[PDB]
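These notes concern the structure reproduced below.
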Amino acid sequence: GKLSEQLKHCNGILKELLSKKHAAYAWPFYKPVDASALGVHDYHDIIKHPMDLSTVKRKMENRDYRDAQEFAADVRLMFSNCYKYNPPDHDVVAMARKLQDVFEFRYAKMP
Ligand SMILES: C=CC[C@@H](C(=O)OC(C)(C)C)[C@@H]1N=C(c2ccc(Cl)cc2)c2cc(OC)ccc2-n2c(C)nnc21
Ligand SMILES: C[C@H](O)COC[C@H](C)O
Ligand SMILES: [Cl-]
């Protein structure tokens, strides 16, 4: 079935977040955190609800989101996990802030 008009706008935002023009700051958010691979053995004790853009994309393809609010809560959860785990001066936090600016300004243009 066809996404609602608001969910079409959300899918457009998601495609933009995954696109080459934002890759320089978006790439850490592309796939789930692999805590063992990165050596962050406390990650799952601190972050109880992991989220990333590939998971948001699978949920949109599977029609899991029933409205725009549910989609936005997942994208914001992904940024909040980054702000919770890392110190505020970390390089990856600066990248999160820049991608979140892209997201919030386009989300605000919702039909
Ligand atoms: C989860 C690990 C904490 C954080 C970190 O210190 O990672 C390292 C690898 C130990 C430096 C890590 N930094 C990064 C990170 C650190 C510096 C720069 Cl310039 C870019 C991303 C990170 C890297 C990844 O590579 C596949 C995946 C997820 C990353 N991420 C996210 C999302 N949130 N925090 C991070
Ligand atoms: C940088 C804050 O964590 C998120 O700011 C969003 C604003 C639209 O730039
Ligand atoms: Cl929210």
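Heads up, chain A uses Swiss-Prot numbers, so what you see runs 344-454.
Determined by X-ray crystallography, 1.2 Å, according to the entry header.
Positions of Cβ are set from backbone N, Cα and C atoms, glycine also.
Every protein chain considered, the tally of other Cβ atoms within 10 Å of the Cβ of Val376 (mutagenesis position) stands at 19. Here the residue is the original one, but Swiss-Prot notes a mutagenesis experiment at this spot, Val376 to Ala: Abolished binding to histone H4 acetylated at 'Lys-12' (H4K12ac).
Taken residue by residue with DSSP, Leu381 (mutagenesis position) is part of a helix. Mutagenesis annotation in Swiss-Prot: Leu381 to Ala, described as Reduced binding to histone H4 acetylated at 'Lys-12' (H4K12ac); the structure shown retains the original residue.
Around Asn429 (mutagenesis position), a 10 Å sphere centred on its CB holds 14 further CB atoms from the protein chains shown. The note that Swiss-Prot attaches to the published mutagenesis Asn429 to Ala is: Abolished binding to histone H4 acetylated at 'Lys-12' (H4K12ac).
Distance between Cα atoms for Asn429 (mutagenesis position) and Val376 (mutagenesis position): 13 Å, as a whole number.
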